Amino acid sequence: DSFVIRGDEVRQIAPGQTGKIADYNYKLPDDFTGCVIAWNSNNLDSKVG
Amino acid sequence: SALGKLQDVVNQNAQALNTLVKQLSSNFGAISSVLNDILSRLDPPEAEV
């Protein structure tokens, strides 16, 4: 799965979390046997204005 | 104190039952002893713990 969120909302993409992006947009299961990968993409995902 | 042994057995059974009932009011290291209160005051992970 691939999506683009902000910095202060990366901690919500984890098993057993709460908020607005982890409860209304995209929620992970309790176990979620896998791995979370994220990195900054300000080089090409933010234009002037 | 005519029926001593029978009364002692009855009292032991009553005390065992009362202790087994009262054991539901101990925290055992938790914040409380009410499952509903725990589920309403804690997040899913801490509530599960």
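Shown for chain B, in order and in Swiss-Prot numbering: 943-991.
Cβ coordinates are placed from backbone N, Cα and C, and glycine is handled just like the others.
One natural variant catalogued in Swiss-Prot, B:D950 to N, is accompanied by this note: In strain: Delta/B.1.617.2, Mu/B.1.621. All protein chains considered, the CB of B:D950 (variant position) has 11 other CB atoms within 10 Å.
Here Swiss-Prot notes a natural variant, B:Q954 to H, with the remark: In strain: Omicron/BA.1, Omicron/BA.2, Omicron/BA.2.12.1, Omicron/BA.2.75, Omicron/BA.4, Omicron/BA.5, Omicron/BQ.1.1, Omicron/XBB.1.5, Omicron/EG.5.1. When secondary structure is read from DSSP and collapsed to three states, B:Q954 (variant position) falls in the helix class. Cβ neighbour count for B:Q954 (variant position): 10 (other Cβ atoms within 10 Å of its Cβ, all protein chains included).
For the natural variant B:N969 to K, the note given by Swiss-Prot reads: In strain: Omicron/BA.1, Omicron/BA.2, Omicron/BA.2.12.1, Omicron/BA.2.75, Omicron/BA.4, Omicron/BA.5, Omicron/BQ.1.1, Omicron/XBB.1.5, Omicron/EG.5.1. DSSP assigns B:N969 (variant position) to coil in the three-state reduction, outside any helix or strand. The Cβ neighbour count for B:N969 (variant position), using a 10 Å radius and every protein chain shown, is 8.
Taken residue by residue with DSSP, B:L981 (variant position) is part of a helix. Cβ neighbour count for B:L981 (variant position) (all protein chains, 10 Å cutoff from its Cβ): 12. Looking at Swiss-Prot, you'll find the natural variant B:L981 to F noted as follows: In strain: Omicron/BA.1.
Taking Cβ-Cβ distances under 8 Å and a sequence gap of 6 or more within the same chain, B:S982 (variant position) has no neighbours at all. Natural variation at this site is recorded by Swiss-Prot as B:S982 to A, annotated: In strain: Alpha/B.1.1.7.
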Pairwise CA distance, B:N969 (variant position) versus B:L981 (variant position), rounded so that it is a whole Å: 15
